[PDB]
Amino acid sequence: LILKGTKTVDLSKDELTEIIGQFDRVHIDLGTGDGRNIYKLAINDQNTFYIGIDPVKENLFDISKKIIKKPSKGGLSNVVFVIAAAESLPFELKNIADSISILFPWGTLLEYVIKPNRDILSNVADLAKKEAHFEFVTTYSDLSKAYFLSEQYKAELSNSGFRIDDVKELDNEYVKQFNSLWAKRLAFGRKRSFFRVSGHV
Ligand SMILES: Nc1ncnc2c1ncn2[C@@H]1O[C@H](CSCC[C@H](N)C(=O)O)[C@@H](O)[C@H]1O
């Protein structure tokens, strides 16, 4: 299931493969939100096909309507919005991404990353190609770098297919570069700690 403007339509595996054809890389943003972050990534790199996934189609309507417009009007040819959840990812996305990101998650997705939920993370790892980079950027209260650096957390992620190569604590200034309304709120509000766990799959 993908969005064509405000309408939900079916995209087959063969159709997806055809679209991917004009691009050298594929990036998946899980729990993409309002689509503004992915829109910015896509506008700055036309050799990567961007796939934004979120179970809430309603919040993607504005940007979904924008990408279908003509190029001169803000339209993009390297973005697709998939309506799905981490617990039930589309089989068409298996082994397709060069990179996967989960940015400023909330709700169940945040817990799957922080706990972490090994089975769910395993499903997310299945979306990656043999290669593949990953990036999880989280924040809770306005846990800690130590937690994400612990052997237990590293082992749990490794079991799911994620090999941590770096853990960095980021600040509000860093988040000011993102365009989603949510990211702006997090960046402009009280001082908050953000953590990026990144590596390869
Ligand atoms: N289990 C799950 N699977 C997929 N997406 C989920 C999810 N649980 C929560 N989400 C999505 O995670 C988002 C958290 S808020 C917005 C995050 C976005 N990445 C940004 O920076 O703007 C919401 O849009 C919500 O629908």
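Here chain A follows Swiss-Prot for its numbers: 2-143, 158-216, in order, are the residues you see.
Keep in mind that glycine also has a Cβ here, set from the backbone N, Cα and C atoms.
Here the residue is the original one, but Swiss-Prot notes a mutagenesis experiment at this spot, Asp30 to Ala: Loss of kanamycin resistance. Strong decrease in methyltransferase activity. Positions annotated as S-adenosyl-L-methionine binding site by Swiss-Prot: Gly32, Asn38, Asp55, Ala87, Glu88, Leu104, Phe105, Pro106, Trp107, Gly108, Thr109, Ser195, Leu196, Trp197. According to Swiss-Prot, the mutagenesis experiment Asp55 to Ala carries the following note: Decrease in kanamycin resistance. Decrease in methyltransferase activity. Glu88 to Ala appears in Swiss-Prot as a mutagenesis experiment; the accompanying note says: No change in kanamycin resistance. Record note (Swiss-Prot) on the mutagenesis of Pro106 to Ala: No change in kanamycin resistance. Decrease in methyltransferase activity. Under its mutagenesis entries, Swiss-Prot includes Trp107 to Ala with the note: Loss of kanamycin resistance. Strong decrease in methyltransferase activity. Listed in Swiss-Prot is the mutagenesis experiment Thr109 to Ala, annotated as follows: No change in kanamycin resistance. Annotation of the mutagenesis experiment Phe177 to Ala in Swiss-Prot: No change in kanamycin resistance. Decrease in methyltransferase activity. Quoted from Swiss-Prot, the note on mutagenesis experiment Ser195 to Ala is: No change in kanamycin resistance. As a published mutagenesis entry, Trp197 to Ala appears in Swiss-Prot alongside the note: Loss of kanamycin resistance. Strong decrease in methyltransferase activity.
Feature map: annotations from Swiss-Prot on the structure.
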{"residue": "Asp30", "record": "mutagenesis position", "DSSP (3 states)": "strand"}
{"residue": "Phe105", "record": "S-adenosyl-L-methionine binding site", "DSSP (3 states)": "coil"}
{"residue": "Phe177", "record": "mutagenesis position", "DSSP (3 states)": "coil"}
{"residue": "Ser195", "record": "mutagenesis position", "DSSP (3 states)": "coil"}
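Of all the Cβ atoms in the protein chains shown, 20 others lie within 10 Å of the Cβ of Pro106 (mutagenesis position). When the recorded positions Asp30, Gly32, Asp55, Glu88, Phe105 are screened for a C-alpha within 10 angstroms of the C-alpha of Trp197 (mutagenesis position), the residues that qualify, in sequence order, are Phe105. In this view, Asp55 (mutagenesis position) is surrounded by 23 other Cβ atoms within 10 Å of its Cβ, with every protein chain counted. Here the candidates are the binding-site residues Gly32, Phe105, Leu196, and by Cα distance the one nearest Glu88 (mutagenesis position) turns out to be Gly32. Between the two most distant C-alpha atoms of the annotated S-adenosyl-L-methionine binders (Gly32, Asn38, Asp55, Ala87, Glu88, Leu104, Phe105, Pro106, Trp107, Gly108, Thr109, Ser195, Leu196, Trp197) there are 25 Å. Gap of 14 unmodelled residues flanked by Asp143 and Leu158; Cα separation 10 Å. If you compare Cα positions, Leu196 (S-adenosyl-L-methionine binding site) sits closest to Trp107 out of the mutagenesis positions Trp107, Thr109, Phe177. Checked against ligand 1, the recorded positions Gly32, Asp55, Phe105, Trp107, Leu196, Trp197 give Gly32, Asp55, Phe105, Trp107, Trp197 in sequence order as having a Cβ less than 6 Å away from one of its atoms. When the recorded positions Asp55, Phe105, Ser195 are screened for a Cα within 10 A of the Cα of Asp30 (mutagenesis position), the ones that qualify are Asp55.
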